[PDB]
Amino acid sequence: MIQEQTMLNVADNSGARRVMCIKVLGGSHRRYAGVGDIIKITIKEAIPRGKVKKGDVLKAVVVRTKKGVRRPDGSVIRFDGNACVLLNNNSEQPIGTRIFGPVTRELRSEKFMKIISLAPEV
Amino acid sequence: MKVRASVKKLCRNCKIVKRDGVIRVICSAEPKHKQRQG
Amino acid sequence: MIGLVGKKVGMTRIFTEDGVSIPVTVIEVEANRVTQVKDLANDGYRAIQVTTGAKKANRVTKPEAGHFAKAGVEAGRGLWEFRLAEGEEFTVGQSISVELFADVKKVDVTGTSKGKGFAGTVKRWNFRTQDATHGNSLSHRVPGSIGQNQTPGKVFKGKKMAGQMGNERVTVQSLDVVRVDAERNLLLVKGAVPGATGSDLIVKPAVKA
Amino acid sequence: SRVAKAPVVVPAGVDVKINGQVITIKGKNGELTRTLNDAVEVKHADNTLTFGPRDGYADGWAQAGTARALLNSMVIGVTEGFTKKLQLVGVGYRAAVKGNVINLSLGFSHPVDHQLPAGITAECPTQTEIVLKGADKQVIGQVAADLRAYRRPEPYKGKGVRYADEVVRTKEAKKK
RNA sequence: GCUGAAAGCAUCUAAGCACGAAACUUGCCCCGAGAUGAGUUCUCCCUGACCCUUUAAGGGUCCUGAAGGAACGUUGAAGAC
RNA sequence: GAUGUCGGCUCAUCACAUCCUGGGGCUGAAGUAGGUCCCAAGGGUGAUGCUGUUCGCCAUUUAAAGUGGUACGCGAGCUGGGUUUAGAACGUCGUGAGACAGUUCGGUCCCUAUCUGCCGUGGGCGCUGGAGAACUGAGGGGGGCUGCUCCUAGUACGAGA
RNA sequence: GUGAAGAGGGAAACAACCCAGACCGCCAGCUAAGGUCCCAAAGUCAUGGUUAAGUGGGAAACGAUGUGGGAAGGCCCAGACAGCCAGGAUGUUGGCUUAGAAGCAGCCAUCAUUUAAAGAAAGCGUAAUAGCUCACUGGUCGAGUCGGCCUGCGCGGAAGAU
């Protein structure tokens, strides 16, 4: 469950450190974004010589939440923090080239094959 | 369809017909001569 | 088509071999005993009246007892009617069992929902609560305005207000039939159904499909 | 009126049956009947039909003219009937008749099957041609219109179902 | 749109015959015979006297009280009561 | 011998001069898109930065972010930031006391509901001998929104995009 | 003039509008304004017209083959109006700027002359003649036809919030 003003960690090597959800996009009055959902964010903190700057507005995909995901089994997978991956604003493709920390099975959608391939686990 | 208070013939081929209490102009040559009075 | 009267036994899961858990409601459908057949000539419409379960002989009055004796069936805990379609016919004294639903795969379950008592507008009608702070005076869960002014001069009929909630007959439509177990008198439907455990349920084939 | 003045000639082999207002025509092609308006006098004579207004009916002449036209069409109906020819224009547009049903392939994602009425028979010389035959002028015209409505002739290439004797008057988009 | 005069032609309209929208009326769900216009089916139960008069769809008396219902009590995933 | 003002809040209801979705004619309508007009109220029609603000402008959504009426709907429902008491200062004006739809800071919002109106919940009688159930349906209400992807199909179209 | 300072009848209700001013009583009559199918008293009245929208029973400039009349016209039975087999001797690629739009670029020759009548173009796409109708008027069909005027009553224009 990610909503406006939620702070996120960054799960790739794009350069950002902290981002804040600006809009849960993909519907009117839509409230939350789970894993696999696309959100618009602003960058609150970045490393000195990254590919992105502080204050940039662009899209991202949520890959880890500490609310978690549920499997058809009824089981649930929770994480310790909320993480996302930065995407180009127009072509929703990852900015970075390395993916940090595990991701989850819900990203296998032919749109996030880069993240699945680059991820360390699951 | 032109909806007007003043419907008139616009060329030789346009004709006045009253259908169900409505004055109408139907024209066999120019489609944009269709008119109903409303 | 007709349906059957059962009772809500409880709720559990079914695990499928491909690792899916199906939340099911267990409905015990004993034999339904036809106590009266209503026809167009005598009653003006076509339907059957059924009974199920059992009742203590001391709790059945001689009006009810005589009605049951005419059908030649044992006393049940109640009577329900099912409207008959053009095709089917039944005879008084016939018993209908759960394998009626052997090939149905969608049912409509009707029951009496759990009674919430006198409920406020926030619970009953999802009204938004007002400010918890910022000067709010004694008005944290009250409904707010209820009308306009002199021009209507009255509260419009059907206004949403606090009152009795629940304890009324509710139908849930298009439930998957997961299992029919004739020898155990069990019907398993996917999802939740109205009413508390042990309450009467009316199960009918889905009307919308 | 002065259309109704001209009597309709009843040829050989066709007979007339009158019950005041309802009239019956029988010929080699078959059976036709209708009830005329209450303001028209149907009057059979020596192998002719003559039509005139009643009394106390305003606009009895207009009704008489309509009745004359309808009965004329009936007589021409029970003999040699009527025919309507439809054409299909456009790549992949095809027609085929299967007994009492016309199958049309007009570029849709689904098949189009049209059920004919009682008195109408269809026959497709080519896949771009639909020939209709029947006794009733109104019914055959209605069926032709219904077939045409599936794919009306669009004004840029004339593609669609058209009457054989129809003018389309295409046009160009802007220029070039 | 079809056939079709008035108004040889024509013309969806005048006779007549078709269509056509998240509107309408249904269909899905709930309440519901104080629906005073108070309806319906099945079943259960009561077929003793006497007296007085204004007499009338009358009132008492004695014997009788049925089907059922209530009360009281153990209570309730029912419920302010 | 008193009909509380603005804005927000909570709750609304209606009109149609319909924002979206639906139907259709004309196009200077190839398609993709439109434009314009007609019909149509069934449902739906953003949450934020600044400002007391309605508004406005932004930054991002969305199918769309309709327009009006309702004492500019709604304070015996709520708030009280603004305006509009009494304290104080500034700019200006007046000799001054004081003033100023100029500004600034701080500044007591009572109401135990009789009647109608509405939401719930019960009794009394009637229903023509009483009773236990089960019914019917004459009317009332409710719901009635839409995206994206894929196939049809790179097919029709264009000349190509 | 009326209310004020006046009742009553009528106007659905409605000080000031209409008729008509109330001394009192009557289960008497007769009338005025308004009415006479029913609510609700009295014409389901007689005789002729006129309207079809529910006009009546709410709206303008402005539109229209909606109908009831009137007074005048033109055309025409040799034949009108229409329908139809209707096309036809144009020097015509006779003046476009240029080697055909000779017509309809824009202006100018813009005329003789034909068929029986036609075209120096009136257009439409085409700046084109190309193609098309044509005002053609040659035949055929046989009684009406085509406009204006004046008036009667209807139609559209015509969207609101319980």
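Going by what the header records, the deposited coordinates were determined by electron microscopy, 2.2 Å.
Note that Cβ sites are derived from N, Cα and C of the backbone, with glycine treated the same way.
Copied over from Swiss-Prot, here are the features:
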MUTAGEN   A:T97 to A  Reduced RsfS binding
MUTAGEN   A:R98 to A  Reduced RsfS binding
MUTAGEN   A:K114 to A  Reduced RsfS binding
MUTAGEN   A:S117 to A  No change in RsfS binding
Hey, how far is A:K114 (mutagenesis position) from A:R98 (mutagenesis position), Cα to Cα, in Å?
10
Under 8 Å between C-beta atoms and at least six apart in sequence, can you list the same-chain neighbours of A:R98 (mutagenesis position), or say none if there are none?
A:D12, A:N13, A:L118
Rounded Cα separation (Å) that holds between A:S117 (mutagenesis position) and A:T97 (mutagenesis position)
11
Return the count of C-beta atoms lying within 10 angstroms of the C-beta of A:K114 (mutagenesis position), excluding that atom itself.
17
Among the mutagenesis positions A:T97, A:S117, the one whose Cβ has the most other Cβ atoms within 10 Å is A:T97
